[PDB]
There are 4 protein chains.
Amino acid sequence: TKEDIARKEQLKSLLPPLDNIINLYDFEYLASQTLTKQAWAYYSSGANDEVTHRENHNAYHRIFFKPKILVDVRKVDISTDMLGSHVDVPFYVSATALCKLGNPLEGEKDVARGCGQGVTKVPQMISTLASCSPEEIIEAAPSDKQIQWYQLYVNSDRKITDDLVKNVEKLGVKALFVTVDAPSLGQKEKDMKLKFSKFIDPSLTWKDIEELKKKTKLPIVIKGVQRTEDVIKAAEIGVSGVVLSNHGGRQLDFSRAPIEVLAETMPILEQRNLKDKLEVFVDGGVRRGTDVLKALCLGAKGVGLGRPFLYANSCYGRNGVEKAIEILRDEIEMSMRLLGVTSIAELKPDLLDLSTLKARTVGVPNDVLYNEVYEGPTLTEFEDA
Amino acid sequence: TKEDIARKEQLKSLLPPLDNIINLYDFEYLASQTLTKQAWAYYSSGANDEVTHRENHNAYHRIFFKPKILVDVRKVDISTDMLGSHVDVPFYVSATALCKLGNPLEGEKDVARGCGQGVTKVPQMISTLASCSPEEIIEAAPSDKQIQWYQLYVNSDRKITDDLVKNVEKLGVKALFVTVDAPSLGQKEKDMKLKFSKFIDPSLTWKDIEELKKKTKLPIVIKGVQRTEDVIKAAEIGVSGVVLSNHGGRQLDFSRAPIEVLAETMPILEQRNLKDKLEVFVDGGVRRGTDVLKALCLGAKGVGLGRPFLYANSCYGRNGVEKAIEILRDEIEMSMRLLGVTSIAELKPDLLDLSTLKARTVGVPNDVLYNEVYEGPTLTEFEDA
Amino acid sequence: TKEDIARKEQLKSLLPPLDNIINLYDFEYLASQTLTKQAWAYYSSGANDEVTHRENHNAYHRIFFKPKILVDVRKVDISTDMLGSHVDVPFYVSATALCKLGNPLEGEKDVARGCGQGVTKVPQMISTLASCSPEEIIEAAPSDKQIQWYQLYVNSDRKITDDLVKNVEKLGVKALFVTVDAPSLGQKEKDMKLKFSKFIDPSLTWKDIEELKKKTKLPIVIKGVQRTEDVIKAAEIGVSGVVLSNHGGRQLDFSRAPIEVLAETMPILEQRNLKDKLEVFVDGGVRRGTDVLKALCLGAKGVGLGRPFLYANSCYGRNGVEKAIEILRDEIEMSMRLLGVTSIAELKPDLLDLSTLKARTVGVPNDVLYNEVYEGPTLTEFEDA
Amino acid sequence: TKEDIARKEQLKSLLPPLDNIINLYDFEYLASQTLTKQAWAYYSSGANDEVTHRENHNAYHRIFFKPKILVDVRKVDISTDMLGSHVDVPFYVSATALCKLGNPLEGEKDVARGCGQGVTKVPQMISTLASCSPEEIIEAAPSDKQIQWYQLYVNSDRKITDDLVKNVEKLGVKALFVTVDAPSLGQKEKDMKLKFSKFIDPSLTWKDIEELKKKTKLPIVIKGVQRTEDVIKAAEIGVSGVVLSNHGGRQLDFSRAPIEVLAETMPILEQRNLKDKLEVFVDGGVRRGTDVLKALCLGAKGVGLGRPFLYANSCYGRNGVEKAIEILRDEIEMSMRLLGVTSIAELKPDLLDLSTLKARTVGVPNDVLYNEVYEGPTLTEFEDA
Ligand SMILES: Cc1cc2c(cc1C)[n+](S(=O)(=O)[O-])c1c(=O)[nH]c(=O)nc-1n2C[C@H](O)[C@H](O)[C@H](O)COP(=O)(O)O
Ligand SMILES: Cc1cc2c(cc1C)[n+](S(=O)(=O)[O-])c1c(=O)[nH]c(=O)nc-1n2C[C@H](O)[C@H](O)[C@H](O)COP(=O)(O)O
Ligand SMILES: Cc1cc2c(cc1C)[n+](S(=O)(=O)[O-])c1c(=O)[nH]c(=O)nc-1n2C[C@H](O)[C@H](O)[C@H](O)COP(=O)(O)O
Ligand SMILES: Cc1cc2c(cc1C)[n+](S(=O)(=O)[O-])c1c(=O)[nH]c(=O)nc-1n2C[C@H](O)[C@H](O)[C@H](O)COP(=O)(O)O
């Protein structure tokens, strides 16, 4: 519409200085007001009622801290390791298809750049359905030290996927995240309303993963596990890791929040030793360092964010991604000091209050008449004159 | 009022194309804006505070899924069996009196048509208080393969009901659903405010059902059971099934959500074998395939919807009913794939997280002064110029 | 102010026909829009944050029904007995001081009239601080069959109270309800803001009640008990009854909802036989027949309402009280039929679902940024043209 | 901005008479409307999402009373003892840096004055980062009977802190509250957005406190403990007391509400005798006498408020502080009468209902379409003409 130019007004010049960005929600607001209707619908949408999408975040709020005091926290280290490599931050940029919807000029290349340019380098998971080619995304990387993982959607035509694995493996990607939570559609009504899957094989099986292991040296991570039973199965077929995720609530609605599954899983993996034999990642609904800290405290090897970095890139490009990185990086550090720990390893569950972790409620319907007619108290107002 | 013509503006032409209908809530919106004040009041109203009416829905949100991954879900079948016959969908259109309030021209005939015309055929329960005669509703049916059940309100003058049973049985209806949850009024204040039961015998007893079994070969289903104790009693007198329902919250307010009772009942029916000897249906507050999947997972033989199909028919007639059917049908399929099952039989409770099923809360009153005076955080705004 | 005449507009002629009053909340709305600022502030106010005031109502919503079906409910009886006498309804009009604030001409006399005029006769508890004299309130009673109890606030000057007991006892009041929950102020900020207790002895003791028993033949009921421990003490000194109440939330804020205390108490009184030796009443936050039914199901001998009848009288006088009486009377009847019982005695707890009775929650603070920036789904709109 | 003069209009003359101030929330309202943007941002802000800040308050609402009746409460005493001295009230004014932001002329001196001028004298904790010098704040005190404690932020340059301790000790302060919950920043985004720690040593350790005990005769209280484990450690090194606090939610977000920790701690301190050997204070989110009563009932020696007295002083100065003092003092008295106790010692947990103390919930995301399309009940309106 002509209103695209109304956005050009917002977008151009009116965007606040990247330094004036205080948190990840700021990137989201700016994005909702500048991104094209198609882009925004695709980025911000979840499946159906978007309950799980939102529930992913809400669940973090069922966990409170039990911080230690009078501990020397002058020095604090947040670097850790993931899938064999050493990472500067305990978080990473998750796979998001069609980044050119928000970043028409550079797409995933600006993400690749933003992730490995600055002082801090974040692992970037590359989407099978990215707007750019795996070649130009891996080449865009400004650091030999930065990590890039590849998200795999196995094709119905396995020959195509067979080659893909070969190509990205050759291109140097450090690992393979095969997305198992998107066999079907996962209706995005926000997008649908706007218009007014052969690439994804609906027949993937544990046997196929068993065969994927033979066709690659790259660490394999089954992205999209939604139950402890499958985390165990992953360990059984011996894959490198698993990502407790529900696709950011873009797939099955009423899928539990990954953090809630994490809390259930780890203890079982610990009462079976599998703890060290399987790297459990977790994503969806993470917007603050404190969220990352709860996941890390429960056992997650690393925590992933999708939409925040997506919105950052769609507003400020490569630099926004770096700003987002710094932001989340500083939040993890400061809150760590306040928790009384100086390293990621020291991040244990004993620092968490999980007593209300299952206070996932649904009250009874509001009494509209009683509360409508009721007049609440008031603050003492100023003199008129 | 003259505003009826304001509705003719909405209704006529302004109604969005039936294909532009994304979900069941859409039928409801359109309906609230086009149906006559009397029709809307009668269709949308519940008893008193409409707590149960709404609670019926809310309860589904206390159940989350535990979906299986890496399972071949290319093929998925949702057909099942209900009261002896084979059904294409695990859901059905429940009885709703006076369909001509919303569909003046065809009333229940368009529901009959919409249910058996398309590729998918849904069982239609026919109301004793329907606007059309049982003869013209059964004749309206476009398919020999479609199922039509009859909802019975036993009259005080049992002679009238005796004949009814004979007539609808002769007319070919597949089963008798005798409604036991409406012995009294069940005040609909929305309707009452607008105006500013001899047909239903208040003396029905288990003995009467015992005698109804003798006067008919048709499967008998006691519609309106609200406690496990009565499901058991139903099994004791040997009726064909039962419908855990509270009349869509149009009768006793503060009656539990049927899905909540379902979860309590089935395990008892299983620890008594009665499970297979009694077909437990469940209705009220079902608006999405995921709702139908939770009930099917708990043990329901079939799930029923009343208002959604009512609103569909009142806006788009026969075709709206088919659209609503397709919609709910596609939602059940897709979410099924995402759960990791390929058939209705595979839908078991192990796919459900019922840990917060009883988190039916009522918080303490809001502190209006504390939260009134409190100013919340803000997103970083755009530059003015 | 001149706006008092703006109220004269509302009040006069504009008030809807008393028949057009559907429920007790209707009386409240009309009242808030017609009563004088002083009257409304005094009638509608509770102590401090008005949490308990509101909590009294909310608690009823933590109790759901388990109604029996296929039970002959043609005939239904709601008459019961209280403090020796036989009552038509299981509820009564509780004591409310200064009824002339809302009913300048007749005050408590219209309440006395409304309670004993019509077909149904409700016990009226008479307040020590009523606007009328105990003589003219008892004389205003249009029925020999109607009951009138007296609410007693023992004076610091016990001589005055000694005489009062003699006088009202002589005047024929059936019982003495001595209010024990108002030794101090109980700040009504709504009223206080408007202005911009020697009568109540703060030294009352169980010993004084023991002496009150000797100076009267009238059944004594300690009004305002807020803990099981005191219900037991009441039974120990041998008084006639007790009223689990917190003064309608006009006294101590954060006092439990009486229904919540009732549910705790009765079982203890039953495991000690005291059940029959002590009549437990319960008031506050009761606005519907279903509320009355839950209390009666838990064990309450009778349920009291204050503000509803107060608002009724302040809007429609004697007749409003009768309308309110009919209203609550019809609600108790209809819901009873729906529960599957035909008498008050048959109202037992087995008809209640008390599994979420303690789901008195206080969620964690809302995430203002996450939910602010979030855009929710939308209903498919109509065509513009 | 020029709008500072718009505030001068509010502030000057338009402020309601100090007597017209009904509660502590009133001081807050007036303050939000008259304090400079910088002052208000700094006074009203919490860290990040301000969840803990708000949660501190909300937690009090998970505790209800079990008040005793028929107890002589004519006389009621609220004086108690804290850190060796005798106090008139069981509460105190907590340390708040930069009081001159809100009270440019007198700052902390007016707090000092307001606390010791009137009939009632409240202990004033003096901040290390106060706008005034410790000398002029201690000299401002109008009473020899008033108590003044000193809040200590140990400097990285311990020599500076060593002197401070010597000076304030010499100046006569009664105790040392060394703040251990602020080693790092604790981002106040409200303030940050407005702009668009060498004084606090991040290396403080239990050993340092052990050495602070040797350099002073003053009772030492570790302010900012957030877990039972540290309360125990405090007792182990033998300090005088502890303050269960999270800095008013200005530090770690998702730190539990201190009252919630109090309830967990005391019983452990009692099952170890430590109860009398360690004075447990508690602050944050206290706005009413009933809040102070719950903390006192759980075992707190004294309860502290920060913002309320801060807002009082920033609007009405010395007199506002006295008004706030009177207000909170009257609220504690009245509610005490209503609870059935006459002294602070009689305040025990048996007067508390802690059964829903852990009902800290986070419901599942609202179903926006279902509740959007739903039309709720309505009150019967007045006649138009
Ligand atoms: C927002 C978004 C997420 C996508 C994403 C695209 C978008 C725009 N997609 S999708 O188009 O196929 O649905 C992918 C993708 O390419 N592949 C994948 O495995 N995950 C995909 N995800 C999910 C992603 O990997 C994270 O699970 C998700 O973003 C995490 O949720 P938050 O955004 O809430 O952190
Ligand atoms: C909405 C509605 C429901 C009616 C219905 C009429 C309407 C307009 N009515 S009623 O006139 O007596 O109240 C019937 C009816 O004819 N007979 C019956 O057994 N159920 C009747 N029901 C209830 C229906 O069978 C389902 O239980 C109900 O609609 C399910 O609730 P939802 O609409 O929330 O799915
Ligand atoms: C609304 C109201 C209630 C009063 C009442 C006056 C009003 C205006 N008052 S009071 O002025 O002293 O606080 C009395 C009274 O005279 N004596 C008494 O024992 N109860 C008194 N109550 C409390 C009454 O007996 C019931 O407990 C209360 O009204 C029940 O709460 P609901 O109004 O919420 O049903
Ligand atoms: C509101 C506020 C609180 C401050 C305070 C300043 C303000 C404006 N500050 S701060 O500049 O370092 O963040 C202090 C302070 O000087 N030192 C300290 O120990 N506590 C400080 N506190 C915390 C205070 O001691 C209480 O813990 C806090 O105010 C209690 O929370 P409520 O305000 O919710 O009662």
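Per Swiss-Prot, chain A residues shown: 182-377, 403-591, in order.
Determined via X-ray crystallography, 2.8 Å.
Positions of Cβ are set from backbone N, Cα and C atoms, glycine also.
Record features (Swiss-Prot):
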type     : residues                                                        : note
ACT_SITE : A:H453                                                          : active site, proton acceptor
BINDING  : A:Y223, A:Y334, A:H453, A:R456                                  : pyruvate binding site
BINDING  : A:275-278, A:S308, A:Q332, A:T360, A:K429, A:489-493, A:512-513 : FMN binding site
MUTAGEN  : A:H453 to Q                                                     : 12000-fold decrease in catalytic activity and 50000-fold decrease in catalytic efficiency, with ferricyanide as electron acceptor
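Distances between the Cα of A:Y334 (pyruvate binding site) and those of the binding-site residues A:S275, A:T277, A:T360, A:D489, A:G491 are shortest for A:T360.
In the deposited model, 25 residues between A:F377 and A:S403 are left unbuilt, and the Cα atoms of these two flanking residues are separated by 21 Å. Around the Cβ of A:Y223 (pyruvate binding site), the same chain contributes A:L279, A:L282, A:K369, A:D372, each under 8 angstroms and 6 or more positions distant in sequence. The DSSP secondary structure for A:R513 (FMN binding site) is helix. Checking the binding-site residues A:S308, A:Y334, A:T360, A:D489 against chain C with a Cβ-Cβ cut-off under 8 Å leaves nothing.
Taking the Cα atom of each, A:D489 (FMN binding site) and A:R456 (pyruvate binding site) are about 13 angstrom apart. A:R456 (pyruvate binding site) and A:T277 (FMN binding site) are 11 Å apart (CA-CA, integer value).
In this record, pyruvate is bound by A:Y223, A:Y334, A:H453, A:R456; the longest C-alpha to C-alpha distance in that set is 18 Å. Between A:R456 (pyruvate binding site) and A:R493 (FMN binding site), the C-alpha separation comes to 17 Å.
Cβ neighbour count for A:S275 (FMN binding site) (all protein chains, 10 Å cutoff from its Cβ): 29. With a cut-off of under 6 Å between the Cβ and any atom of ligand 1, the binding-site residues A:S275, A:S308, A:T360, A:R456, A:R493, A:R513 reduce to A:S275, A:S308, A:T360, A:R456, A:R513.
Around A:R513 (FMN binding site), the same-chain residues six or more apart in sequence whose CB sits under 8 Å from its CB are A:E209, A:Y224, A:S225, A:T277, A:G454, listed in sequence order. Counting in whole angstrom, A:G491 (FMN binding site) lies 10 from A:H453 (mutagenesis position) by their C-alpha atoms. DSSP assigns A:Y223 (pyruvate binding site) to a helix in the three-state reduction. In the three-state DSSP classification, A:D489 (FMN binding site) falls within a strand.
Once Cβ contacts within 10 Å are tallied over all protein chains shown, the recorded positions A:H453, A:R456, A:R493 are led by A:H453. Around the Cβ of A:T360 (FMN binding site), the same chain contributes A:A276, A:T309, A:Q332, A:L333, A:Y334, A:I406, A:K429, A:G430, A:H453, each under 8 angstroms and 6 or more positions distant in sequence.
Neighbour counts of Cβ atoms within 10 Å were compared across the binding-site residues A:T277, A:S308; the minimum falls on A:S308. DSSP assigns A:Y334 (pyruvate binding site) to coil in the three-state reduction, outside any helix or strand.
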